[PDB]
Structure formats: C-alpha cells, structure tokens
Amino acid sequence: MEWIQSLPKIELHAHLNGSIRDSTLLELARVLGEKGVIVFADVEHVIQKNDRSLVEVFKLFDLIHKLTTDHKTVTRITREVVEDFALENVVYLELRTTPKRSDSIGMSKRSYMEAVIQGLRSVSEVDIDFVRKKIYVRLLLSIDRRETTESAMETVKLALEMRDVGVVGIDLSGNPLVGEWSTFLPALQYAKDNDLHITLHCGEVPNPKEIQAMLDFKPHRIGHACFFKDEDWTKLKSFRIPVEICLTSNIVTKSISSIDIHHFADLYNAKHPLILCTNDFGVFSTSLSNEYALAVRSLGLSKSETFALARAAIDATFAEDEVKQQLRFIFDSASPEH
Ligand SMILES: Nc1nc2c(ncn2[C@@H]2O[C@H](COP(=O)(O)O)[C@@H](O)[C@H]2O)c(=O)[nH]1
Ligand SMILES: [Zn+2]
C-alpha cells in the first residue's frame, strides 16, 4: 500500500546476515562456485527449499555464513541493507549482527565490525547518520547462544570500545534450543552495568524457567515472546519491557500458528509497548512496509492509529535524547499529512 510505504518507520530488530538481497546471496554463491569452494546447485537448492521452520532456518544460517564471512562481503551487505531500509522510509535502524572470528582469513570480531563500519561509510544513495532520504543507523552486537561466557565477554568489550561509531547495545540470539542462560547472564550483566542497552530473544520456544530468568534480568527490550504464559505476561506488563514483534517470521518459523491469534493484538489492546520489525527480511521474503500492512489489516487500524503506533517506537530506541528529538521532529513533519 502506498501510504504505508511512505510512512516513516523505525526498525529495531533486523539481523544483518538475515537481511541480504536474494540476488546478492545467489551472486555470492555463483562466485564461490566458480572458484570451486562450493557446489552451486546444492547451495541454490538449500536456499530455495529450506522450509525456514525454526529448526531448519538455523541450518540455512550456517549456509549463509559460509557464503558471507569475509570483510569485503560484510561491507557490501551492510551498505545494501541500509539502502534497502532507507528506500522504504525507515528513518531509524538498529542493525544487529554477530561479530565473527575466522583465523584462516585473518578475521577477528573487531575486524568484522570494522568491515561493518566501512559498509556504513560507503553508503551513497541516501544520507546516513551512524554516530533524498536520510536514515539514522545504530548498531547492536549479538551474542550467539552457541558461545562461551568468555567469548560473550569479548563481544561486550568490543561493543564498549565501539560506542564511538554508534554501538548502543547488545543482543542475545541464535538457536534457542542451544545453550544456557547462566552462560550469558554474567556477560549481559557486565554490559548492563556499563550502560549498554540490552535486548533479548525471549520465548521463541517453550521454556518457562528461562523466560522468567530473562524477565527478572530486566532487559530494555525483548523479541518474539511466542510461548509466554500468564505469569510471564503479567511480569512483562508490570516491568514495561517493549516487545519486538516479528509477524512474518513468527508465522513461517511456526512459533505462532496464525496472525489472527498473534499476541501483538493483546499487547496493542493492553497499551503495552510493541514495535513491528522484520527480523530477517531476506530469509523470510518480507519488508517492514509489508509487516505494517499485515498488522494494519489484522488490527483494522486507521491511518492515524498506524501513525501513532509507528511514532511510539521512538521511545523504545536505544539512541541518545538528541536523536529521539530529531525523530519526533521527523514524525511530526509527516503527521498532519494523513
Ligand atoms: N534465535 C534467533 N536468532 C536469529 C534469528 N534470526 C537471525 N538470528 C541470528 O542472527 C544470525 C544471522 O545474522 P548475523 O548476526 O550473522 O548478522 C543467525 O546466525 C542467528 O544467530 C531468529 O529468528 N531467532
Ligand atoms: Zn531475531
């Protein structure tokens, strides 16, 4: 829909390597096949036929990482993701990515993130502020649930060093059937005690103890919340933690059986803060405009209700007050139009 495409939007939950253009992923595959590193037909088959249920999508991510883990590619896809979000009028983007180590190519977590910064410096089609369309970009560093406590601490230390190029917080993500909260809690507590903002993937699978322990940590945001129970909802509503809602992702991974029963409607009606997000618009073949369209249809929102929802996301960002004031100005300058 045209007016949804033109709506200024805020993206808080987008994984870099889950946001790659189809043609770019297949071009990387083709180039690596011409070098003999992979069998192009096999990789292409996985990309087309992986059903992207919660179990299968992490195998897909292993394949994506075999295609994308080198400095030049990280720079390229960072630029492409930012340009794609800006062209659908995302005015503020928190981009999250897991820094990667790869000794065989001389990649450290730090040099991975430097390739991300290089990608932001190469953005040309739009105006960008990371510390004619204009987009504010800020960065979240992801801890993957496969990692050790010490490796998670390395990521937190890097985030603290990189506050000067717009890192604002830390994410916990990766396969929810892997790893234990006790592994990551000490590193996340260090991050929080050093004033980094914290967002947690929470309740993607049934796990009552882990959900309660993540809620008691009091992160600044959580993502998904698909298998919360009533005591979980009560605690979340009392702590006022915003929820990153990923409609398409949830339906495809089979974490929520349909949009008509999705908890985002309850949160909306309970006046609990929620933000519509893409999660992985490349993996799940969507866009932030389409997520808004699904939500507007399902809830039956008017233009002005949709605009109020979009604007409310400003106070869930991890950005400094000056940036929030600028976002308020932008949204107000798009306010009386509709
Ligand atoms: N738990 C979880 N992690 C995800 C999801 N989508 C992307 N990720 C994380 O994001 C990574 C891909 O983006 P990256 O951090 O490599 O840029 C995946 O390997 C995974 O750890 C998701 O739906 N659930
Ligand atoms: Zn996610």
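In chain A, numbers come from Swiss-Prot; the residues present are 1-131, 148-354, in order.
Each residue, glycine too, has its Cβ placed from N, Cα and C.
Residues within less than 8 Å, Cβ to Cβ, of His15 (mutagenesis position) and separated from it by at least 6 positions along the same chain comprise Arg96, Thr97, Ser158, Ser189, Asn295, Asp296. DSSP classifies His15 (mutagenesis position) as strand under the three-state reduction. Under its mutagenesis entries, Swiss-Prot includes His15 to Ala with the note: Abolishes catalytic activity.
Other Cβ atoms within 10 Å of the Cβ of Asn17 (mutagenesis position) number 23 in total over all chains. For the published mutagenesis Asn17 to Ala, Swiss-Prot gives the following note: Reduces catalytic efficiency 2-fold.
Recorded in Swiss-Prot as a mutagenesis result, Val57 to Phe carries the remark: Reduces catalytic efficiency 20-fold. DSSP classifies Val57 (mutagenesis position) as helix under the three-state reduction. Here the Cβ of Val57 (mutagenesis position) has 20 other Cβ atoms within 10 Å, regardless of which shown protein chain they belong to.
Within 10 Å of the C-beta of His65 (mutagenesis position) we count 13 further C-beta atoms, all protein chains included. Annotation note: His65 (mutagenesis position) sits in a helical segment as assigned by DSSP. Mutagenesis annotation in Swiss-Prot: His65 to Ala, described as Reduces catalytic efficiency 2-fold; the structure shown retains the original residue.
The secondary structure of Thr97 (mutagenesis position), as reduced to three states from DSSP, is extended strand. Per Swiss-Prot, mutagenesis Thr97 to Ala is noted as: Reduces catalytic efficiency 3-fold.
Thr98 to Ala appears in Swiss-Prot as a mutagenesis experiment; the accompanying note says: Reduces catalytic efficiency 2-fold.
For the published mutagenesis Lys100 to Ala, Swiss-Prot gives the following note: Reduces catalytic efficiency 3-fold. Listed in sequence order, the residues of the same chain lying 6 or more apart from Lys100 (mutagenesis position) and placing their CB within less than 8 Å of its CB are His65, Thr69, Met107, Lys109, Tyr112.
Among the features that Swiss-Prot reports, active site, proton donor is placed at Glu220. Neighbour count (other Cβ atoms within 10 Å of the Cβ, all protein chains): 21 for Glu220 (active site, proton donor).
Among the mutagenesis entries in Swiss-Prot is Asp296 to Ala, noted as: Abolishes catalytic activity.
Neighbour density at the Cβ, taken as the number of other Cβ atoms within 10 Å, is lowest among the mutagenesis positions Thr97, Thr98 for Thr98. Cα to Cα, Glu220 (active site, proton donor) and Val57 (mutagenesis position) are separated by 13 Å. The DSSP secondary structure for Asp296 (mutagenesis position) is coil.
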